[PDB]
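Visitor: I'd like to ask some things about the structure below.
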Amino acid sequence: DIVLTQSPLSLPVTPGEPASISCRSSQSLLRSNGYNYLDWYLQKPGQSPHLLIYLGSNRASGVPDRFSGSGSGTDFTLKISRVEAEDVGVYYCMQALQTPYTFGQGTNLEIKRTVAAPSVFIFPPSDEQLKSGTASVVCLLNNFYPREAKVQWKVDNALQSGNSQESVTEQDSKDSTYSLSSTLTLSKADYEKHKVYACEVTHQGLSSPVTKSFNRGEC
Amino acid sequence: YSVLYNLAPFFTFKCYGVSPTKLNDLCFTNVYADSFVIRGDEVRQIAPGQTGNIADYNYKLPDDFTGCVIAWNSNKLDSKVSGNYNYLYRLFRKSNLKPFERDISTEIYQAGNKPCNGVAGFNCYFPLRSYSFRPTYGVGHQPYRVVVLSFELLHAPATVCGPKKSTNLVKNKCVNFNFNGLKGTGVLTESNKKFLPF
Amino acid sequence: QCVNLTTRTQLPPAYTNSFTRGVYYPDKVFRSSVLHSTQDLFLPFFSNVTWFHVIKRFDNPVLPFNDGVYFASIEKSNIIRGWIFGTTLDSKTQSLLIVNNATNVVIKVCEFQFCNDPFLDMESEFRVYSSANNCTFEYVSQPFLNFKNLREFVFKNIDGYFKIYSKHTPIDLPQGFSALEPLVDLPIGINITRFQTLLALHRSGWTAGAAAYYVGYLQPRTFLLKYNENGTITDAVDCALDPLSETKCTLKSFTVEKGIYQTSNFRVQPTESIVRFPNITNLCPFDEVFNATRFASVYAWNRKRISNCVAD
Amino acid sequence: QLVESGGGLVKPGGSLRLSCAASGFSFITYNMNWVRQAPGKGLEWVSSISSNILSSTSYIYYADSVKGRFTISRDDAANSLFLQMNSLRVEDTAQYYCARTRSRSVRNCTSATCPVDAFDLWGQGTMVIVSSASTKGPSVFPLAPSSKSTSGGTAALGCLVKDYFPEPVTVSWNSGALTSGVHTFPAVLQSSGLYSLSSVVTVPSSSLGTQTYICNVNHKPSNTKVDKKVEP
Ligand SMILES: *[C@@H]1O[C@H](CO)[C@@H](O)[C@H](O)[C@H]1NC(C)=O
Ligand SMILES: *[C@@H]1O[C@H](CO)[C@@H](O)[C@H](O)[C@H]1NC(C)=O
Ligand SMILES: *[C@@H]1O[C@H](CO)[C@@H](O)[C@H](O)[C@H]1NC(C)=O
Ligand SMILES: *[C@@H]1O[C@H](CO)[C@@H](O)[C@H](O)[C@H]1NC(C)=O
Ligand SMILES: *[C@@H]1O[C@H](CO)[C@@H](O)[C@H](O)[C@H]1NC(C)=O
Ligand SMILES: *[C@@H]1O[C@H](CO)[C@@H](O)[C@H](O)[C@H]1NC(C)=O
């Protein structure tokens, strides 16, 4: 088909520095007329996948002038004058050859404040949850930026995978900080079989990862 | 001409051409009846020799019409609570539209020097513009329904005359008469003769 | 969708007489106990007409007919269905259609697309045309319908009116007299110069019953029509067939007494046109008198006696 | 495009009905299409159709799987679009964006190739899940405050809800009186399908022994209202 891989999207972007995202083409984007039939859509999460630049190197739909397209053929990139707090969203390049088109890969924007120290919360499961047979432990992240954070669960010096889920809140309109919830679900029989439970939080704003450990059974 | 007229909707029967009184005593051949809906004060644009947006790009009337138009206002059957943008008219064109002709061709207007291949950019816009119909508008934006009737004499013979609601005829009593449009001096006595069906 | 026929066997057309056929009412005027002479397009008496027989014989010919087509046919089990009228019989010209199924008749003058072998085929197949482009008229009326029945039809296109005369009687040409009453007037007002007969084939590949139709010419002449006491036409007399009928037409009576009579004059028609002229052509410089640079004044006009040239 | 109708639990062997609703617009002069979306990276395109004002019989643009399974229809008289589904093999999540195209003119488009300009009327508000069982009442568990991340002077406590259907849920603290330190996190999709949501609020430690904190959990589709008090 026409499946293609976009930019690796693990790009650290700071305010005051332009961000370039490039996706290539398997074949030439030339049908009928010589116009550059390539699009870019700004899919900010939550409401709608809007657009920023339509086909050609022109502007439409009231897009700010900071976003502009360049290049043709198997060469295309974007230029941003200055990233803002309202530009967060996954990216995608839309090629207008045929209606059976495939989709690329997108990731939300990354802004490096490097000043908001994360606040890590851990909550032991309640006695009612233990009686119900499901032990749910939650590791919270508060007042940290940007959204990316390596959160892992360690039990008896062993990494845990396949039982942890992460939920990322939207950017706040007051202090512009993200929040992350990491909920781990384990059976009661496996819960009483262990002694130590903890979560490790890794962020770019910390010299070392923050690890806080608690033992089950405490009031 | 006694059922389509004399009705509750307001009749904008201000037209020039055939006499309204003579309508009941006219036998036209192959009348063309077309109906369309407009917005507000566009009724004046449907006139012979009129110059306007509709009269040059949408519906051009020739120098001779041999008849006139009938228009009425309907703010109930052509309006909705939400927006009613289901009726459109052409606004952009390169050349004048021929009278008594329809050109259903919605293409990109090349207003500027740079051509557009079906993509509207800066110098290219879609000719079709949509009318705005709401019950809260004023007189200048109300939906108006206009029907056009054109009478002419073609190669087809006279077959549209009809009864025309002739109410007459009496008993004989030596009274002079008119037989089938021709006046007669005789009498309408009874007859014992047998006629063929034709 | 059209299907070509390859089972046709070539045979020359036959001929038969027209003893007492082709008479019809000139108009819708009632007459009684009179012998009225009128001038109208009439089929002459004792005139040869073309005979076509369908049985494995198929007869669907094309022959030019400006106006005045006489159609008569002995018919059983409804083999004949309809007729085709037009000028070029294609989509470029307006053509007239006559089709009747078991319900009613259908009249549709339209620019139909005609194939080479149009015919009809219980009966549920309708394959005579493919498309319609330029028409706005439609007409639907009451259905018109061993040897048992005779169907005679006369079509005339005068002053834009398609006059149709019909007569069906319970029964070669039979020896009898029947007046074809008018049936329907079509205000089409078009041009027709060709005809084509539509035929129905029974499916049992296909089988065709025994049916024959007659086609006769129409000529402008005068008849002496007789109306009885109660309005029906009894007999008709041609006024230019034989001298006895000429005397009958002149005296306005069907019986002539013994004696000498005068009817008309013996005139000899011209054969060829003879018009020549002095071969020498001289021509004139009409240019120097029409496209002249200078024209004389009104009070003193120039006069030129142009002679010995041609008037181009 | 404001609100699109059609959503709920449907069996894999059942039928689906999708309809769009919007406000006044030139709806008959646009060749709208359908676009799907995944929770991960990579969206999907369902089907495309053309308006009847540009072509007499319009244009058809189908892929292989969406020709074999999906169907589309139009009305040309109202502000609705039809997307039926006679059969469904594998369809876990489907948003079915109701976007139009930024092209009132169509040129040099055959039955299998047509360039598009832009989609600027994307629509959200519907969600379909198969094999989702039925609605289950939420269970609320209070979490004891911990004075470690917010230091000694401030303690953060919250209410955790578990095993609830569907996604929309309302969580409030002190009937909306407490607005300082409150933070509601979005839920996540579990392997069993039953969602779990968290919501915590930070309060000073001096008010733990004199003020009562009660969380209100409201679930409109299940008509469940639970008021849980949090104590250390
Ligand atoms: C039959 O018609 C032909 C004209 O085709 C004519 O010459 C001939 O005399 C006719 N025969 C009879 C017996 O009238
Ligand atoms: C006979 O022909 C007319 C003309 O189209 C049609 O409407 C009617 O249905 C036909 N009748 C039958 C029985 O097919
Ligand atoms: C044939 O079509 C043309 C154009 O469509 C029209 O002007 C003309 O009147 C039509 N012919 C008849 C006999 O109506
Ligand atoms: C009818 O058509 C024929 C040939 O198409 C032509 O010779 C004839 O002059 C036409 N008659 C009229 C009245 O147009
Ligand atoms: C008189 O006329 C009627 C119908 O017009 C007809 O049936 C009848 O036979 C006529 N009388 C005679 C004696 O023919
Ligand atoms: C008049 O006739 C002459 C002779 O053929 C020709 O040369 C000229 O062009 C015509 N017209 C005028 C305006 O002189």
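Chain B is numbered as in Swiss-Prot; shown residues: 365-562, in order.
Looking at the header, which is where the method is noted, we find electron microscopy, 4.2 Å.
Placed from the backbone N, Cα and C atoms, the Cβ positions cover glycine too.
From Swiss-Prot, here are the annotated features:
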MUTAGEN   B:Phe490 to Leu  Increased resistance to neutralizing antibodies and human covalescent sera neutralization
MUTAGEN   B:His519 to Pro  Increased resistance to human covalescent sera neutralization
VARIANT   B:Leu368 to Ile  In strain: Omicron/XBB.1.5, Omicron/EG.5.1
VARIANT   B:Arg408 to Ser  In strain: Omicron/BA.2, Omicron/BA.2.12.1, Omicron/BA.2.75, Omicron/BA.4, Omicron/BA.5, Omicron/BQ.1.1, Omicron/XBB.1.5, Omicron/EG.5.1
VARIANT   B:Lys444 to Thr  In strain: Omicron/BQ.1.1
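I would like each feature placed in context: is it buried or exposed, what are its neighbours, and how far apart are things?
Guide: On its own chain, B:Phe490 (mutagenesis position) has B:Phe456, B:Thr470, B:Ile472, B:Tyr473, B:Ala484 as residues at least 6 apart in sequence with a Cβ closer than 8 Å to its own Cβ.
A sphere of 10 angstroms centred on the C-beta of B:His519 (mutagenesis position) encloses 11 other C-beta atoms.
B:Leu368 (variant position) falls outside any helix or strand according to DSSP and counts as coil.
Less than 8 angstroms from the CB of B:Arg408 (variant position) sit B:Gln414, B:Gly416, each of them six or more residues away in the same chain. B:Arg408 (variant position) falls within a helix when secondary structure is assigned with DSSP.
Cβ neighbour count for B:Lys444 (variant position) (all protein chains, 10 Å cutoff from its Cβ): 13.
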Visitor: Filtering B:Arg408, B:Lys444, B:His519 (recorded positions) by proximity to ligand 6: which pass a Cβ cutoff of under 6 Å to any of its atoms?
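Guide: Result: none.
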Visitor: Looking at Cβ-Cβ distances, which residues of the chain lie under 8 angstroms from B:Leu368 (variant position) while being 6 or more apart from it?
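Guide: In sequence order, the residues whose Cβ lies under 8 Å from that of B:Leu368 (variant position) (at least 6 apart) are B:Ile434.
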Visitor: In angstrom units, rounded to an integer, how far apart are the Cα atoms of B:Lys444 (variant position) and B:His519 (mutagenesis position)?
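Guide: That comes out at 45 Å between the alpha carbons.
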Visitor: Select from B:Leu368, B:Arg408, B:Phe490, B:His519 the recorded positions whose C-beta atom falls under 8 Å of at least one C-beta in chain D, and return them in sequence order or as 'none'.
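Guide: In terms of proximity to chain D, the recorded positions that count are B:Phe490, given in sequence order.
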Visitor: Looking at the recorded positions B:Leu368, B:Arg408, B:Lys444, B:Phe490, B:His519, which have a C-beta within less than 6 Å of some atom in ligand 4?
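Guide: The recorded positions passing the 6 Å Cβ test: none.
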Visitor: Taking each of B:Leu368, B:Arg408, B:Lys444, B:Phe490, B:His519 in turn, which of these recorded positions have a Cβ less than 8 Å away from a Cβ in chain C?
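Guide: Listed recorded positions meeting the cut-off: B:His519.
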